[PDB]
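*Asks:* Starting off with a structure, shown below.
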Amino acid sequence: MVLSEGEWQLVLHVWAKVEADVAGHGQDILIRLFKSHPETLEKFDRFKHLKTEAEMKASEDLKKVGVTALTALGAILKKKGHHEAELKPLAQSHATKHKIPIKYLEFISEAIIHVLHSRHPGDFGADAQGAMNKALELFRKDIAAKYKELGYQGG
Ligand code: HEM
């Protein structure tokens with residue numbers, strides 16, 4: 001839904017590339033996020049002592065956190081927009097417990113795009129980038145509506 005079937009096929013095609021190495025993609029996405037938008041690191045109490053990129057890559061804790069996030073995102077993307085049941089628990093924890101503004105979901109979306117183009121340019125051209133941008137936009141729009149439903153504007 002929302003996206004065309006062709007757009008969803010592009011999203012799931014590049015996501016299959018991510019699934020060949022979820023841990024490595026998650027590490028690189030979090031490292032890119034923290035370098036581009038350093039304020040986001042303040043949400044991760046157990047990563048504050050990780051001062052260098054090599055320390056971040058060596059942290060099993062960071063790797064596990066990245067796999068958990070990418071696993072949840074992949075499950076959502078595979079619903080092709082039919083993801084209300086998957087977004088409700090994610091909104092609850094990120095609005096009320098971790099306190100993640102929607103802007104930080106934009107920041108991580110940028111990092112996802114960057115890493116996927118860096119690793120898979122032959123499978124992530126302009127049409128695929130646009131499709132993934134629309135899929136992440138839909139995810140962010142719908143989770144922002146769930147934030148509000150819970151009483152959080154997410155600004
Ligand atoms: C694609 C976007 C994201 C997805 C799919 C995602 C998914 C998840 C999942 C599944 C968990 C574990 C269960 C839970 O607590 O809900 C989690 C935990 C967490 N998330 Fe996210 N997340 C995303 C973005 C972010 C961003 C951008 C931040 C902060 C800048 C963030 C901060 C956290 C924190 C601090 C935890 C707890 C980590 C721990 O101590 O184990 N998340 N996330």
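Think of each number as a place in line: the chain as shown, counted from 1.
Going by what the header records, the deposited coordinates were determined by X-ray crystallography, 1.5 Å.
Quick reminder: no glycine exception, Cβ is built from N, Cα and C everywhere.
Summarising the annotation, Swiss-Prot assigns heme b binding site to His94 and lists experimental evidence as the type of evidence. Listed in Swiss-Prot is the natural variant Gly122 to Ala, annotated as follows: In metmyoglobin.
Could you tell me the structural context for the features on the list?
*Replies:* Under 8 Å, Cβ to Cβ, and six or more positions away along its own chain, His94 (heme b binding site) finds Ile100, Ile143, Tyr147. In the three-state DSSP scheme, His94 (heme b binding site) falls into the helix class.
The DSSP secondary structure for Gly122 (variant position) is helix. Remark: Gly122 (variant position) has no non-local neighbours by Cβ distance under 8 Å and separation of at least 6 in sequence.
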